[PDB]
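The structure appears below as C-alpha cells.
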Amino acid sequence: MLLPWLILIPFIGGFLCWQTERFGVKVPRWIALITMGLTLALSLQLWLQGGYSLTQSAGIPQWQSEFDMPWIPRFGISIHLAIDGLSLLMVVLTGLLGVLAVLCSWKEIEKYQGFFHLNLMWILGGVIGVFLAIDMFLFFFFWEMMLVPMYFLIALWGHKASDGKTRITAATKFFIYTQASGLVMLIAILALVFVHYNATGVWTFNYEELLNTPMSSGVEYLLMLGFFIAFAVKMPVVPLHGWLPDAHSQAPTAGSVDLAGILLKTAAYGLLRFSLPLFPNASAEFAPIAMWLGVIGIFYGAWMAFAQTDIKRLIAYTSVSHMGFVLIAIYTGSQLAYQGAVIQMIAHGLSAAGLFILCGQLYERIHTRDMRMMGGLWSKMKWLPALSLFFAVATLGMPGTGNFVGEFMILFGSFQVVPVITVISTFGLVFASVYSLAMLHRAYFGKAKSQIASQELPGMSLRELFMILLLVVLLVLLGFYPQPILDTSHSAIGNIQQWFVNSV
Amino acid sequence: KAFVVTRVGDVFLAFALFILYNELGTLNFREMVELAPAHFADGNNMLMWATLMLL
Amino acid sequence: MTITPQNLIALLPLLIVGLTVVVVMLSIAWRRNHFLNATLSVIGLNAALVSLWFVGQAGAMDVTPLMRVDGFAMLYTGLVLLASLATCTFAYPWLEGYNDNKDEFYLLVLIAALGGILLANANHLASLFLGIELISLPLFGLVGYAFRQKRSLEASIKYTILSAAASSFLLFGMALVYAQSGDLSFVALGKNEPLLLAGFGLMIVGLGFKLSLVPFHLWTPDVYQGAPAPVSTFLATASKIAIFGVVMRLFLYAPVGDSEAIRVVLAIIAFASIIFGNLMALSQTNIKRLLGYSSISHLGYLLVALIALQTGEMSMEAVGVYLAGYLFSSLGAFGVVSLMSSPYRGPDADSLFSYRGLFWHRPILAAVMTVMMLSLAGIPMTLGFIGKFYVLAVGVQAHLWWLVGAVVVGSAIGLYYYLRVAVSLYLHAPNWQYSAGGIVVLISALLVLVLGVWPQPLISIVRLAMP
Amino acid sequence: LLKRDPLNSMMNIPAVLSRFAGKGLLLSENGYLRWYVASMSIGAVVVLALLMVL
C-alpha cells in the first residue's frame, strides 16, 4: 500500500523542484529537504508499525506490505513491490543518505539548480525501487534507470564543461561497465523464464514461481554466472571494479555519497535476495570461486589503498576491500554470517558517507586535492580533523563502531563453515590499519609548512557539523547496541539460509 | 611499529577466540572452566592449536 | 478476377494518393504556388490516413494476384503515411529559402508514398518490383533536389548508379527463381535445388542494398550527408520501413525460406551488420553521417528478429513494434536537424562539433534531440527499449545465442556515440509552418516518452493488426 | 609494483581492441566508388559460397 507512494516521492519532488524553478531559485533546496523527510517518515513508519520481529520460519514468501499491479500483461510483468525486513533497513538507510545529499548541496546555487535536484531525487528514487523489487523486470528496469542520471551528474556537474576528463574517461567507464553486465543479467532472466515456460506453460516474470522452477544440472550454472556478473560490476569485485575510483574522484561529493554509500548496497542485496535462492546448486558449486575472489578483493583493495596519493581515490579503494567480507559472507552456509554482513553493510554506508562529506569539505577549505601536498593542519582546523580521526578509526575494526561487529561475525560464521579461507581473510584488519594510518598521518599529522596554502584557513559552519555529529553518534550506537536491527532482519536472513540449506 | 605489532598479536588472539566458540560454545570464563572437560571426552588434538595460538 | 467494390475499398490507400498526384500536378501547371501545393499534398496524405479506417472495415483479402491485403499491411501503410506527412512538414521550412521551382518537391514525395503503400500490399514478385522502383525514382531525384550545391549532385549520382545496380540484381534473381518454380507468386514459390537458392541469393543482394546491410552499406553515409535534411527524414524512415515489410512477407509465405540454407546466410549478414555498423559509427563528428551509421545497426536488429520469424509467433509483433519505435526516434532526430536549417542557407553546416551548446540557443529543441537520441540506444522510459527487449526475447526464443549476444555487445559499443551527442547539447555555447515543424517533433517526443513508460496501448494496436 | 593498478588496465583491453579494430574498419573505407561495387560483388561471391556449403 505505502510502497507505490514510497518509490514515487523522489520522482514527484523532481517534477516540483523543476516546476518551482521558474518561481524561485532558493526553493528547491527547501523543497528537497522536506520531501526526503517524508520519505524517511514512511520508511520509519514501516519500521515501527510493522511487525519487524516476525516469525523466523514463515517460508520464503513473507512481506510486511505488498503491492501488485498489471504493467505489461503479455509476459505477466507487474509492479510487484514488496517490502521485507532487511529491505526496510535498506530503505531507511537511503532516506538518511538522501537527507545528507540534499544537506551537502545546501547553499549551492548555480545557473541551473532545479535540474541538479530533479536528477538528485531521480537517482535516489531509483535505488529505493531496486530495494523494493520482486518482479524481475521491474527489478531490472529500476536497476538500469538509476544508472542513467548519474552520468549527467558526472558530466555536467563533474566540472562545468571546462575539462574533458570528467566525461570521456570517468563517466563513460561508469556507464559502459554497468550496462553491458546489466544486459547480461537480462538475458539471464530470459533464459530462466524460458526454461520455466517449457516446464509449466505460463509467461511469468514473478519471483515466487520462478523460485522453484525445475532446471537440469549444467544449465542453471550459466544463468548463475549471468546474474553474478551484473552483481559483481556494481559492488566492487576483483575482475571488474575499475569504474569506482574514477567515479568517486570526479563526481561532486554529494554524488559520491550516492555512488558509494548506497549504490554498493544493491548488488549484495541482489546476491542475498535474487541470486542465492533461485540457484541453490549452482551457487553451491560456485562457492569456492566466490571465496577466492573475496579474499583477493580484501588484500587487493588495501594494497591499492596504501599505494595511492590522493584522498577520493583513497576512500574509493577502501570500499573494494570492505565488500570482500560481504561476498564471503553471502556465499557461506551460516545464519550468523549473513546477519554480520547486514550490520557491516549498513556501517559501510555510514562510514563512507562521513569521510566523503569531510574530504569534499576539506578540499573546499584549502582548494587542494593532493594528500601529500598538505600536512599538519591540526593546529588550523578546529573540528574537521578530530571528527575525521574517528571516521578513519571507524573504517577499520574498532569496537564501538558498527564495522567491528559487522566484519567480525562474518568471520565467526566463516570459520564455522570453512577454516582455511577464513584464516587468510582475517589479515585484512592489519592492512586496514596501515591504510587508515597512512591517510591520517599524511593529511593531518605534521607541520603546516608542507604547503604554502596551509597558512590561511576558513571556519566551519553549523549545519555541516550538525550532520557530521549525527553520523558519528549514530554509528557509535550501531557499534555498541546492534540488537534492534538484527532482530529485524532475523527472519528474512533465516529463510534464505534455510532454503539454501534445504534445497541442496 | 608498535601499532602494527600489537595488531599482529591481536589477530593471533582472535584466532583462539574463533576456535573456542567452535569447540566449546560459550566464552564466559567460569562456564568455560566447567564446560571444557565435559566437551573433551573424545578429541583433544585441536585444543593445542587453540591454546598455543591463544598464547 | 474482376473489380468488385470490396476491391476498391481495399485499394483505397493506393487510390487517394494517386488522385492526389493528379490534382497536385494540375495545380502545379495552373498556378505554380508553394502554399497551395503543400496544402494539396498534405490533404491527400491525411485523406489516406482517414481512409485506412475504411479498409479496416474490409477484411483480409486479395485485390489481384499481385497483391494481398491483410491487417499487417494496414499498419505498414500507416507507418509510410506518417513519414510522408513528416517529410512535407519538414520540407516547407527548408524550401522557403530555395531560389526557384519550389513546387516539384511534393509531387515526388507523393510518388514515393505510392511506392511505399504498394510494398505494404504484396503477394506476387512483380508487385515487389513495382514498389521498389516507384519509391526509388523520387529518391533518385530528391537527393538531387537542390543540385546547386557541390555535394547534392554528388550524392544523387552515387545513389543513382548504385540503386539501379541493386534493381538489376533483384530482377536477375527474380527470374532465376522462376525458372524452377512455375509461378512467381510468393505463396506459389517453393512448390532445396541450387538454382532456386542461387536465385534467392541474388534477390538478397538486390534487397540488402536498400535495407543497408553489411556489404551494401556504403551508400548510407554519403547520400545522408549530401541529401537535404527533409529528404533524409524520408530516406531514413519511410523507404526502409516500407521495404522491410515485403522482405518479411516473402520469407513468411515462401516454403524455401523455411530451409536452413538461406537462414544461415541471413543470420551472418545480421551479425556483421550490427558489428560493422556499431564499430565504424564511433569516430564520426557529423550528425547526418552519425544517423546514417546508426541506420545500419537498426536494420540489423530487425534481421535478428526476422531469422526467428519461423520459430514462435512473437516475431511478428516484435518486428512491428521496433519499426514503430524506430520511426518515431528517427523522425524526431532528423526533424531537429532540419529545423536547425530554417532557411535554405545553401549548404547547411551541421556537425557534432557544430552542436556544442544548443540548449542555451534553443532549449526545447535540444530536449527533443536528447530524448530521441536516448531512445535510439536502449535507455528505458523510451520506446526503443521495448523494441530492443522483444528482439532479445525473439533471439532467446529461437536459441540464436551468437545473434542476441551481438545485439548486446553492439548495444554496448553503440551506447558511446549516442551519449556524446546527448551531452554535447549541454556544453558552453560557441514562421508559422516553422512552428508547425516544431509541433511535429515535439508531438513525437511526447509519444516516445509515454510509450516507453506505458507501452501496452501500442501492443494492442499491433496485435489488432497482425493476422 | 601496485603504484599503478594492474587489473583495471588488463580489463581495459576490450576497449583497446575495440577502438583499434574500429580504427582499422574506418581505414578500410575508401570513398572510390569502384571498390564499393567490388564490395557488392564480393558479398555476392561469399553469400553464394556460404549457401553452397549448406
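Numbering, chain C: per Swiss-Prot, residues 1-191, 199-437, 447-483 in sequence.
The backbone N, Cα and C atoms fix where each Cβ goes, and this holds for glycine too.
Annotated features, as they stand in Swiss-Prot:
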{"type": "MUTAGEN", "residues": "C:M1 to H", "note": "Shows 20% of the wild-type rate of deamino-NADH oxidase"}
{"type": "MUTAGEN", "residues": "C:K158 to C", "note": "Shows 50% of the wild-type rate of deamino-NADH oxidase. Inhibited by 30-50% upon addition of 0.25 mM of decylubiquinone"}
{"type": "MUTAGEN", "residues": "C:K217 to C", "note": "Loss of activity"}
{"type": "MUTAGEN", "residues": "C:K217 to R", "note": "Shows 40% of the wild-type rate of deamino-NADH oxidase"}
{"type": "MUTAGEN", "residues": "C:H224 to K", "note": "Shows 40% of the wild-type rate of deamino-NADH oxidase. Inhibited by 20-30% upon addition of 0.25 mM of decylubiquinone"}
{"type": "MUTAGEN", "residues": "C:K247 to C", "note": "Shows 7% of the wild-type rate of deamino-NADH oxidase"}
{"type": "MUTAGEN", "residues": "C:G391 to S", "note": "Shows 90% of the wild-type rate of deamino-NADH oxidase"}
{"type": "MUTAGEN", "residues": "C:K395 to C", "note": "Shows 5% of the wild-type rate of deamino-NADH oxidase"}
{"type": "MUTAGEN", "residues": "C:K395 to R", "note": "Shows 30% of the wild-type rate of deamino-NADH oxidase"}
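C:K217 (mutagenesis position) falls within neither a helix nor a strand when secondary structure is assigned with DSSP, and so counts as coil. Within 10 Å (C-alpha to C-alpha) of C:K217 (mutagenesis position) lie the following mutagenesis positions from C:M1, C:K158, C:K247: C:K247.
In this structure, the mutagenesis positions under consideration are C:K158, C:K217, C:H224, C:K395, and the one with the smallest number of other Cβ atoms within 10 Å of its Cβ is C:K158. Proximity to chain D (Cβ-Cβ distance under 8 Å) holds for the following mutagenesis positions out of C:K158, C:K217, C:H224, C:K247: C:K158. Here the candidates are the mutagenesis positions C:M1, C:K158, C:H224, C:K247. The one whose C-alpha lies nearest to that of C:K395 (mutagenesis position) is C:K247. With a 10 A radius on its CB, C:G391 (mutagenesis position) counts 24 other CB atoms from all the protein chains. There are 21 other CB atoms within 10 A of the CB of C:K247 (mutagenesis position), with all protein chains counted.
Residue pair C:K158 (mutagenesis position) / C:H224 (mutagenesis position) shows a Cα separation of 13 Å. Cβ neighbour count for C:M1 (mutagenesis position) (all protein chains, 10 Å cutoff from its Cβ): 8. The closest partner of C:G391 (mutagenesis position) among the mutagenesis positions, by CA position, is C:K247; the full candidate set was C:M1, C:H224, C:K247.
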